[PDB]
Amino acid sequence: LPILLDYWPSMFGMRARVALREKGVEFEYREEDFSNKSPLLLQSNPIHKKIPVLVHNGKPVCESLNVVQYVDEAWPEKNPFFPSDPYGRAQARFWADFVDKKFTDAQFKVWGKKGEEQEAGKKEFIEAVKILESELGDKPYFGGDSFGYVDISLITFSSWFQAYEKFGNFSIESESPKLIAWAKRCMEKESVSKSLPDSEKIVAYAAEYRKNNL
Amino acid sequence: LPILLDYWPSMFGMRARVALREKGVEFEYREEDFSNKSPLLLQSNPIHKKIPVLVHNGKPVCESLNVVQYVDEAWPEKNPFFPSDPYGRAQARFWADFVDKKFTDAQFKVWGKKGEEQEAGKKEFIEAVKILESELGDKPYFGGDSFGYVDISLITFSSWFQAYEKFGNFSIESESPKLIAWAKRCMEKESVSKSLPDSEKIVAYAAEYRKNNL
Amino acid sequence: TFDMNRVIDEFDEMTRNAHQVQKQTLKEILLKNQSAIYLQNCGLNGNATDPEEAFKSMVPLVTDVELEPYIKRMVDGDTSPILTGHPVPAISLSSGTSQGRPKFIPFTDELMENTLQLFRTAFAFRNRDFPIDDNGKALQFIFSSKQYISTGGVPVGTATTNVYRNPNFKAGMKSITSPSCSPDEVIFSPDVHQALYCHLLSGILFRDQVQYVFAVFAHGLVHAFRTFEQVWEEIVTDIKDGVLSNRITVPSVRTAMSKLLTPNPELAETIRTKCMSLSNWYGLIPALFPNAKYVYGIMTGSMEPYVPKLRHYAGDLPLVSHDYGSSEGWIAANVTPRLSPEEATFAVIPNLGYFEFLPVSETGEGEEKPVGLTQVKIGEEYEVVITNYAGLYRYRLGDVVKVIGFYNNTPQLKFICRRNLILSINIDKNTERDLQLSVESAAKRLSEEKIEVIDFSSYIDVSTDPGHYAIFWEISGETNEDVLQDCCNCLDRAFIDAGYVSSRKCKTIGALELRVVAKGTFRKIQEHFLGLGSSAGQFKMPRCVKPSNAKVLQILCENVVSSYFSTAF
Ligand SMILES: Nc1ncnc2c1ncn2[C@@H]1O[C@H](COP(=O)(O)OP(=O)(O)OP(=O)(O)O)[C@@H](O)[C@H]1O
Ligand SMILES: N[C@@H](CCC(=O)N[C@@H](CS)C(=O)NCC(=O)O)C(=O)O
Ligand SMILES: N[C@@H](CCC(=O)N[C@@H](CS)C(=O)NCC(=O)O)C(=O)O
Ligand SMILES: CC/C=C\C[C@H]1C(=O)CC[C@@H]1CC(=O)O
Ligand SMILES: CC[C@H](C)[C@H](N)C(=O)O
C-alpha cells in the first residue's frame, strides 16, 4: 500500500490525501516529525527533506502537486482530474500555479505575520480570492465537470479559512461567499470530509506558531 | 500560425522557443519592449504581463514550463519529451520544479547582486550544478532516453553560464564539468541552436543590469 | 647575391639543359644516397652506364602506406635513417591520406636551397614583369609560428615553419623581398590569429611603400579581407589611442605592439572616411596600398573559386599566379607571371628532383609505363611521380597535370585539380563523421559568440602516459578559456561510440587535450599542399594524426594560444 510521508496541519499534504481518497486508492498515512525526520523521508528526498512524499512501487514522488499529477497519471480509469484537452489542462496548471504561489504567499502573510505585511497580505488575499472568484466565472468546481485538479489544490486552504477569518479579521464569505461556499460543497466529499483536519485544530496550530516565533 | 510573445534574453522565452522548435512547428517571434507591453500581451496576461506567450487558436498559453508541455500535448505524434511511464513523468516534472527554484534565484543572485548576497547565491548554484551533475549521472539528456522536457528547461541557462563565470569571476566547470559539458551537447539540437541569442550580448545585458544598480 | 639578368640566363640555360640537369639531378640524389636500405632491396650501387634505366627497371613504384613505416622509423625515438637516408632535421605530412591515415616525409636543408632558389627565380622573373622599389615593403600574410618536437626528440615540420624558422631564412631572403611589415616575433607569435590581426595591422603599417599583397593562396587573402571587413573600426580604435585592443593576450607580441604605439587621432578620421565610401569593399586592396603592382598567390585548381572573391577584393589589380612544388619536391615556376590566372601555367625547375609521369591515356586509368619529362606529350594529361632528396623515390603523389606548352626546352604544366581522391579505411577515427560531429557539437558553444569554426585536426600522443588525444580548432577569433575548456569536454563527449567511453572512463588512454590554435593553421596546410608539386589534387586535409603525420604537427604545438586538459574526468 502506497506510503505518504505527510504533516497533519499541512494543506499541501492534504492535497495528496485528497487525491488518493477521491480516486479509491488504499494507503498508509505517515506523520513526519521535522525535528526527528523518519529514515524513509531522508532516504527518499535527500535535498529539500519536505512533505508530501508518496512511495509507490518503491519509487518516491515529492511535492504536493507533482504527487497529484502522479496520482492522476498512475490511475486513469475512474475519476479523471484533468480535462482531455491540452488547453484545459493548461488553464488548470496556470491556476494551480496561481493558488500555489501568490495565493499561498498572501495567506502565509495572513496567518504567519503581523503589522504591515499582514494588512498587505489581507489586501492581496481578498484580491486573489476575488480573482479566483472571477476565474470561476461562476463554476461549481475547477478541474473537470466533477471534482478537479485546481479544486484539489485549493480546497485544502479551506481548512485554514477559519484561521484567515480569525487572524485576518475578514469575512471571505461576505466578500466572496461563492469560494467559501465552493469549499462547503466540496466538504460533502469524503476526500475532503476525512482528509482535512478540523479547522479548529489548524486555527489552534497556526496561532501556536505565532507563539514560537517572533 | 502560432504567435510567440518573447524577449531576447528571457531564459524562459527560450524554454518556449526551444520547446516548439524541438517539436517541429513553424512559428513567429515578436520581441517585447517590457516598457511597452503589447496589446495582445496585455490581453494574454493582463496581470502578470509576463512572457513567454504562445498564441494558438487565438488562445493565449502562458508560463514557460506550462508552454513547453503545451508543446507536448499540441502535436502528440512525433517528438515526445516525456517517457511512457507516469513515474518518469513525475521525475521530469519533479526535476523541472528544481531548475525553477533555488537554481534560478541562485543565478539571479550570481549575476544580479553582489557582496554578502553574491557568495550565498554562489555556493547555492555550485551546489545546484552538483546535485544536477549527480542526477545527470550518465544519460545524454534528462526527461527520457532522448531530448527531454527538462532538457528544454535547463539548457537555456547555458548561455548565461558565461555571465555567471565572469561576474562571479568563477569557473563552474572544474567543480561540475559534465553539466556545461552536457550543455554544449544539447546545443546541437536545432531547437536551441537557432532560438538562443549570443552570450557576449547576454553578458552585456547582465552588465547593463549591473551598471544600473550599484 | 640576387640579380635579374644573370639569374634568368642561368635559368634559361638550365631549362634547355633540362635533360642534363634532370639526369644529373638523379645522379646526385643517389650519389648523395647510394645507401638507401630501400634501394638495397632494389639492388642499387650507383654509377654504372645503365644507371637511369637501372632505376626505372629495378625500383618499383610506392605509396603512402609503404613509406609510412620507414619514415615513421625516423621520427619516434628510433632517430634512425631509412628511405632517403640521414635522420632529417624535420618531417612531412600529405593531404588525402595513407588509408585515412598519416604519411611522413623527410626534410633536409636541400629543400631550403630549392626554396631560396625558386623564390630567387620567381621573384626575379616577376620583378621583370612587376618591378619593385628597392626600399619598399610587402604585406605578407605569412605565418609559421609553431614548432613541435616528435616523441623521439626529433623535430617534424611544415614547409612554412621550416623555411621561416630555418637559420638561413632571413639572410637568404633579405635581397629578394621588400622587407616584412611584421616583426618576426609577431609572425612567429604563439597567437597567429591575433598575429594575423597584427599582420593586417603590419601590412597596413607601411602601406605606401608596400609593393604587393601576398598569401600563398587567394583564400588566405580572402580570409584576411573578409576579416578586414569585419574589424576595421576596432582596428582604427587600436592603433588610435596608442593602445592595442584587449583582444590581444600574449605578452611577447603585446611587448612588440607596445614597442610600436603612441596616441594618434587624425588618421581615424581618414580611415573611417575611406572604409565607408566603398561598394561592398570592391577594389579594397588597391584601396589600402594603391601602389602595389600585384596580388600574388596560387590561383589555379582548387583555389580558382577563391580568385573571384579575391578579384572582388583586388579591384582591377592584376592577379599573379604562384609557382609549384613542396617539401615533397619543387616542380614548377612562373617565369611569365603576367599571364592571367585562368591562362596560368607553371614551368619545371630541374635540379630539384628527378620526376616521371603516368599517362592516363587509354580509358581510366590505362596500363602505360612512365616516359621522360620532355617525353611527356603536349596537351595530354599525366600524373606526377616524384624522386628527390625529400624521401620520395619514384613515388606516386596521386594527381593529374596537363602539358599546355614549352618554355624553350622545358614544358609548361597546368592544374585542374582538387582532391588526390580515393580514400581507404582509417584508424585515427572515431568515424570522420563522429570527429566532424565532435567539433560541430562543442563549437556551437563558440557560435554563441557570433563566431564560426573554420577548421580542425586531431592527434594521438603515445609518448605520454596514458597517451592522450589532441583536437585543434581554427576559428574567427579570440575568446575566453572557460568556454574552450567546456568545448574540450564536448569533443570528448561527442565521440559517441562505446569505446572511447571504456578507456578514458577507466583512464588507460589519457584525457584528450584540446589545444586551441590560431587563424589559418589549416590555411598553412591548404597553402603548402596545393602549391605542392604534383597536381592540385592536394586538398583533403587529414583529420586525426597518428604518430605518422608531420606537416600539421610542427604547426601543432607552439601556438597553443591555449591548451587544456579536460577538467572533467
Ligand atoms: N612548396 C613549398 N612551400 C613552402 N616551403 C617548401 C616548399 N617546398 C620546399 N619547401 C621548403 O621545405 C622547407 C622546409 O619544409 P620541410 O621540407 O622542412 O618540411 P618537411 O619537414 O620536409 O615536411 P613538410 O612536407 O611538412 O613541409 C621549407 O623551408 C620550405 O621552403
Ligand atoms: N513544493 C513543496 C514544498 C512545500 C513546503 O515547504 N512544505 C512544508 C510543509 S507545510 C514543509 O515541508 N516544510 C519543511 C520545513 O519546515 O523545513 C510542496 O508543496 O510540497
Ligand atoms: N517562471 C517564469 C519566470 C519568468 C520571469 O520572471 N520573467 C520576467 C523576465 S526576467 C518578466 O517577464 N518580467 C516582466 C517584467 O519585468 O516586466 C517563466 O519561466 O516564464
Ligand atoms: C620558392 C618558394 C618558397 C616558398 C614559396 C611559397 C610562397 O610564399 C607561396 C607558396 C609557395 C609555396 C609553394 O609554391 O609551394
Ligand atoms: C614559404 C612557405 C609558404 C607559406 C608555403 N606555401 C607553405 O605553406 O609552406
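Since chain C takes its numbers from Swiss-Prot, the residues it shows come out as 7-575.
For all residues, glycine too, the Cβ spot is worked out from N, Cα and C.
For C:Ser98, C:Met118, C:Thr121, C:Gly163, C:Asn168, C:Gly331, C:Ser332, C:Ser333, C:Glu334, C:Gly335, C:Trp336, C:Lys557, the entry in Swiss-Prot reads ATP binding site. According to Swiss-Prot, the experimentally introduced change C:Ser101 to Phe is described as follows: In jar1-1; insensitivity to jasmonate, Strongly reduced adenylation activity. Per Swiss-Prot, jasmonate binding site is recorded for C:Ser101, C:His328, C:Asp329, C:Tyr330, C:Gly331. The L-alpha-amino acid binding site annotation in Swiss-Prot covers C:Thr166, C:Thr167, C:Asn168, C:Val169, C:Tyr170, C:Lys530, C:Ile531, C:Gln532, C:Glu533, C:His534. For the published mutagenesis C:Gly303 to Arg, Swiss-Prot gives the following note: In jar1-5; insensitivity to jasmonate. Annotation of the mutagenesis experiment C:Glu334 to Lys in Swiss-Prot: In jar1-3; insensitivity to jasmonate.
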* Spatial separation of C:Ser101 (mutagenesis position) from C:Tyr330 (jasmonate binding site) - C-alpha basis, Å -> 16
* Structure fact -> Candidates C:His328, C:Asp329, C:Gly331, C:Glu533 (binding-site residues) passing the 10 Å Cα cutoff around C:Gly303 (mutagenesis position) are C:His328, C:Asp329, C:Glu533
* Within 10 Å of C:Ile531 (L-alpha-amino acid binding site), Cα to Cα, which of the binding-site residues C:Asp329, C:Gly331, C:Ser332 are there? -> none
* Distance, C:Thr121 (ATP binding site) to C:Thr166 (L-alpha-amino acid binding site) (CA atoms, angstrom) -> 11
* Asked: Which recorded positions out of C:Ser101, C:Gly303, C:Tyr330, C:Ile531 lie by ligand 1, going by a Cβ under 6 Å?
  -> none
* Would you kindly give the Cα-Cα distance separating C:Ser101 (mutagenesis position) and C:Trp336 (ATP binding site), rounded to the nearest Å? => 16
* jasmonate site span - longest C-alpha distance across C:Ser101, C:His328, C:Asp329, C:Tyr330, C:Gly331, in Å -> 19
* Considering only the recorded positions C:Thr166, C:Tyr170, C:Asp329, C:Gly331, C:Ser332, C:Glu334, which possess a Cβ situated under 6 angstroms from at least one atom of ligand 4? -> C:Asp329, C:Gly331, C:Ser332
* Listed recorded positions adjacent to ligand 5, that is, members of C:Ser101, C:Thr121, C:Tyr170, C:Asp329, C:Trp336, C:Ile531 whose C-beta is under 6 A away -> none
* C:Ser98, C:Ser101, C:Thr121, C:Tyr170, C:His328, C:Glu533 screened against C:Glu334 (mutagenesis position), Cα within 10 Å - retained recorded positions -> C:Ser98
* Structure fact -> Longest inter-residue Cα distance for the L-alpha-amino acid binders C:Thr166, C:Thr167, C:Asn168, C:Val169, C:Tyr170, C:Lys530, C:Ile531, C:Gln532, C:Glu533, C:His534, rounded to the nearest angstrom, is 17
* Asked: C-alpha of C:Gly331 (jasmonate binding site) to C-alpha of C:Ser98 (ATP binding site): distance in Å?
  -> 14
* At the Cα level, what's the spacing in Å between C:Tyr170 (L-alpha-amino acid binding site) and C:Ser98 (ATP binding site), rounded? -> 16
* What does DSSP assign C:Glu533 (L-alpha-amino acid binding site), in three states? -> helix
* **Neighbour-count leader, CB within 10 A, recorded positions: C:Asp329, C:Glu334, C:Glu533** => C:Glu334
* **Intrachain C-beta neighbours of C:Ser101 (mutagenesis position), sequence separation six or more, cut-off 8 angstroms** => C:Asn426, C:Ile531, C:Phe535, C:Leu538, C:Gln544, C:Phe545, C:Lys546, C:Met547, C:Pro548
* Coarse DSSP state, helix versus strand versus coil, of C:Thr121 (ATP binding site) -> helix
